[PDB]
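Student: Please read through the structure below; I'll follow up with questions.
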Number of protein chains: 6
Amino acid sequence: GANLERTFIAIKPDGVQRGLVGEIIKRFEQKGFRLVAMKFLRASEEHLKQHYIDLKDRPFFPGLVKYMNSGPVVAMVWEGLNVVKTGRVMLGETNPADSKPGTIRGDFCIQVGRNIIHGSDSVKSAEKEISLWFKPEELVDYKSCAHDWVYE
Amino acid sequence: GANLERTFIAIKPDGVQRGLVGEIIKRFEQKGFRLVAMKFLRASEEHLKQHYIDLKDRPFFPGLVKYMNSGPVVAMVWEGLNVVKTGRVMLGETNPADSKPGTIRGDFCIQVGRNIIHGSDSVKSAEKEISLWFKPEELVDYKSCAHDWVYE
Amino acid sequence: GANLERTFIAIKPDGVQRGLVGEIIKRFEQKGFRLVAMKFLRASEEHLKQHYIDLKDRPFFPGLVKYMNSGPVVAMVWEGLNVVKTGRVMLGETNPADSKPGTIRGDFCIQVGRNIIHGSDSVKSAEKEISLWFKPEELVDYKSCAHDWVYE
Amino acid sequence: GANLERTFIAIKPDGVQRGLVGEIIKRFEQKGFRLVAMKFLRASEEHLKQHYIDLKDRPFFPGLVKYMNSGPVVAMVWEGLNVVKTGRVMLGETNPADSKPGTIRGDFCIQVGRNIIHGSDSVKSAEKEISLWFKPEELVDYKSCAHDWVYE
Amino acid sequence: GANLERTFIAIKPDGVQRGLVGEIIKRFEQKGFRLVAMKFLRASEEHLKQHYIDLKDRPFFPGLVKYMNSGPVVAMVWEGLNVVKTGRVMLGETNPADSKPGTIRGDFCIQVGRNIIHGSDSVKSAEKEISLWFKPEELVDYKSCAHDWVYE
Amino acid sequence: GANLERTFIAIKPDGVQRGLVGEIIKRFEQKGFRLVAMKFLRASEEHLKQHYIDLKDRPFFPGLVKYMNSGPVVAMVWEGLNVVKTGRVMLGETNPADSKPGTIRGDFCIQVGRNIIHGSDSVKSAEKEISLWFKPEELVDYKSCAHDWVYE
Ligand SMILES: C[C@@]1(F)[C@H](O)[C@@H](CO[P@](=O)(S)OP(=O)(O)O)O[C@H]1n1cnc2c(=O)[nH]c(N)nc21
Ligand SMILES: C[C@@]1(F)[C@H](O)[C@@H](CO[P@](=O)(S)OP(=O)(O)O)O[C@H]1n1cnc2c(=O)[nH]c(N)nc21
Ligand SMILES: C[C@@]1(F)[C@H](O)[C@@H](CO[P@](=O)(S)OP(=O)(O)O)O[C@H]1n1cnc2c(=O)[nH]c(N)nc21
Ligand SMILES: C[C@@]1(F)[C@H](O)[C@@H](CO[P@](=O)(S)OP(=O)(O)O)O[C@H]1n1cnc2c(=O)[nH]c(N)nc21
Ligand SMILES: C[C@@]1(F)[C@H](O)[C@@H](CO[P@](=O)(S)OP(=O)(O)O)O[C@H]1n1cnc2c(=O)[nH]c(N)nc21
Ligand SMILES: C[C@@]1(F)[C@H](O)[C@@H](CO[P@](=O)(S)OP(=O)(O)O)O[C@H]1n1cnc2c(=O)[nH]c(N)nc21
């Protein structure tokens, strides 16, 4: 059903370096979304080139890959109603210049090349990103104790 | 005066159950509004039918009444300049899908049937709600120590 | 059972005036205690004299009663295992000079005659205080959604 | 270049009196802006009349000057990419009625004559305000340890 | 040398269920410890029996294993000077009855069988726990941008 | 009188670099202390050698002076009953290893040579430090709006 939608959220190396992991996770927990999966890694160049395969011809691509490999990331899957679209609202606009106060990027960063976090742009993108970053058995099935107070 | 306006705010059963009472009251205190009245109760079905009398023919009404009776609520009166309209802004849109990050519903909930909080929609509705939920003697008259730093 | 113990907590007029209501309630919610009752009132002199009957001959008593009547208080009942003794630890020592950082008094106040909050000193005192400050029907029976995650 | 832009931010006497200094500074730190200068003073009437010279014929001006002299302010300079315009977004609208939740004014104040904070409206105004409020040697040159994680 | 010490911290199923993951991580980040490894899983009964092999004859053991399997945990490795001993101080006493306000257990839980978090008790135990819970390649080597401001 | 006591608090260059200025100031404001003076500067080597004159023969002294000059500090004066001794409690032990959770050093740092903050050790030392670091005219006389709710 619609309440079982999932999105991929990654905290980028700048978000880890600037000590924002706990703050970001809290935002998702407090909203009522369910954490499905989480790991911490330095993504290989090859892995990142696959993640960003659509951008391989963009002028910023070599620098993007180097930056995304320049420290570890936190990779996550979150579940809930409209979590892809709502996750993007919670992150704010991709360019922090346009991100509103109250959003993750609006509160915590400045420049588009150092924009702390990624969220899937669509359900189709989410499922592709989840398959790339996680093994199926890393996605945990459990029920939140407050589920019936979050959902009708 | 305009600064003597009051609104009725109720934290719904899901807000209590999910441990948001303190967080919500803090939002109103830190803004500069004055807490006038507060009580904690399980509202009866008869009481809720009166509260929601305008909705009695809406298809969601029986379920709404049952949910609103399914645990305790925190009922409050807050005072301040434009507190009705500003209170509604602070809560966010009634549908959490449309509530912006930074608002109570935007930060803390997902689905319209579990939308954690109520605020009066108008001054007229506020006075009706205050009369329904509170005895006149339960509204306390005192002056905030910071009043002259909040108002010219 | 031991998990059904209750205590009386009151936020004193200075706690209300200094905008600490939300912060204090959040401390109790986040610990895993269940809010049973809550109301907001200006306690009469006669009421306060009964609450402080043991102190009626102490030199500070007239001033104590006047201060406790000088604005509204938030009166509450909280439930949980050892909530009386643990509640006192959470508040800190009655004299804020001796209250450790991390406690309510340690974090938020300075002087013993303006010590923001009261908690029952014993189960026997709690049951007396609960009877004095609340009508039986103001104590709400409900079960926390996270109860099985707070208690074995 | 663009990352070296500076703005003038002043916490007004109401923001000091209401205990918001730390909360406001934290908002600027967490965003990634660099604190360049800071001091705490009661601004003289003459000083304030110069700061507000463009408003000298507005009907609210005498009251504005009196209020701005009625307690100390925190005067600050912050540096970063688009810090003038982004600083203004973070503050919210000058009139708190229109300031969104998540912004400093939206979260913490109510009325235009008690609007807790000032930010420069333009780079040209910022440089004028910085010269008026600060001696050149009070602007400290240092590099943030996280600079390369905030800026590409 | 001493600054390279590591500990194993696990957020127990109750900590996940009660929405404390972000809050706990933030405590470690803000202190200056470096996150080395993190994953999210439901630990098997066999895995838990190995982790708790020293407790296998304690009367609470069967229930402990069931509870530790009853939802996912967040498993982490953290690095820094005296992180084992300091980590334990930050968590508080293993029995929440004795955990002081300001500690993780003191702030957020009540009963020993639902005590939200684990930390290694010694360096020897930490290295054993890290080997049990993590593959060597899951421990990420990077340098914190603030390392020279945390350590001389 | 006793409520007019003052102490000197400095946030050291590590506390500024790690983004803790807001957090530290908030701890003092929320306690009920009055901010008297504040400025931001890079203290000269000569100034620091005077501040630390008692330590001039200790083996760590050259490094201490270089670190304390290696970025800006926030220097402050705070007023209130027992503010020197209570300030020290709020900071925690000078050695962060021994600082309890809930204190500034306990929550936010690790090693003695990077211990984020200084507070005067005695009233005599406070008055000496205030004279060294501030001009008399930088200490602002104003009355907190909540004074009568903090003090009897
Ligand atoms: C920030 C990004 F990682 C985006 O996520 C992703 C695709 O952006 P797009 O397809 S335009 O839209 P989204 O759905 O992800 O917003 O490329 C990055 N990116 C975009 N523009 C720039 C730029 O000028 N400089 C640098 N350094 N990185 C940029
Ligand atoms: C959440 C509510 F309590 C509203 O606040 C209130 C008035 O709704 P409306 O007539 S749109 O007026 P405003 O609240 O915008 O002033 O009825 C509830 N409500 C509205 N739509 C729905 C729905 O689809 N399902 C369920 N379960 N409850 C709903
Ligand atoms: C603050 C208090 F309300 C205490 O909670 C309560 C019970 O006294 P006691 O049995 S010593 O306290 P606990 O061990 O239960 O905390 O009396 C008040 N109190 C105590 N000493 C003083 C004082 O010098 N001046 C003023 N103004 N109030 C005082
Ligand atoms: C709050 C302010 F300090 C404004 O920032 C500044 C410039 O006003 P404006 O020309 S509308 O420009 P922006 O702030 O949009 O740049 O005057 C103050 N101000 C504006 N309207 C009022 C008022 O009715 N009463 C009082 N007491 N102060 C007012
Ligand atoms: C909470 C624990 F996980 C301890 O960490 C661990 C080792 O306990 P111990 O030998 S006292 O060692 P430390 O905690 O001092 O390291 O056993 C658990 N535990 C202890 N007592 C009890 C109990 O009565 N019921 C339940 N359910 N779990 C208990
Ligand atoms: C951290 C300090 F600035 C102390 O505040 C101050 C006064 O020392 P003491 O008189 S023993 O402490 P308090 O009176 O302030 O409690 O010397 C510094 N200090 C002490 N031990 C060490 C050390 O091993 N390495 C380095 N790098 N700095 C140290």
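Our numbering is plain: 1 for the first residue shown, then up by one each step along the chain.
Positions of Cβ are set from backbone N, Cα and C atoms, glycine also.
Swiss-Prot lists D:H118 with the feature active site, pros-phosphohistidine intermediate, giving experimental evidence as the kind of evidence. Among the features that Swiss-Prot reports, ATP binding site is placed at D:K12, D:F60, D:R88, D:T94, D:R105, D:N115, with the record citing experimental evidence. Swiss-Prot gives this note for the published mutagenesis D:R88 to A: Decreased single-stranded DNA-binding and nucleotide-binding activity. No effect on 3D-structure.
Can you walk me through where each of these features ends up in the structure?
Tutor: Cβ neighbours within 10 Å of D:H118 (active site, pros-phosphohistidine intermediate), excluding its own Cβ and spanning all shown chains: 20.
The C-beta environment of D:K12 (ATP binding site), restricted to residues of the same chain at least 6 apart in sequence and closer than 8 Å, consists of D:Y67, D:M68, D:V73, D:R114, D:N115, D:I116, D:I117, D:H118.
Within the same chain, residues at least six positions away from D:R88 (mutagenesis position) with a Cβ under 8 Å of its Cβ are D:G119, D:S120, D:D121.
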Student: In terms of DSSP three-state secondary structure, what is the assignment for D:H118 (active site, pros-phosphohistidine intermediate)?
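Tutor: It is in a strand.
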Student: Which number gives the other C-beta atoms within 10 angstroms of the C-beta of D:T94 (ATP binding site), all protein chains shown included?
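Tutor: A 10 Å sphere around the Cβ of D:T94 (ATP binding site) contains 16 other Cβ atoms.
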Student: Report the largest Cα to Cα distance, in Å and rounded to a whole number, among the residues D:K12, D:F60, D:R88, D:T94, D:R105, D:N115 that the record lists as binding ATP.
Tutor: 22
Student: Within 10 Å of the Cβ of D:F60 (ATP binding site), how many other Cβ atoms are there?
Tutor: 12
Student: Where ligand 4 binds, which of the recorded positions D:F60, D:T94, D:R105, D:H118 are close by, with Cβ under 6 Å?
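Tutor: Only D:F60, D:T94 meet the Cβ criterion.
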Student: I want to check the contact list for D:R105 (ATP binding site): same chain, sequence separation of six or more, C-beta distance under 8 angstroms. What comes out?
Tutor: D:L91, D:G92, D:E93, D:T94, D:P96, D:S99, D:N115, D:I116, D:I117
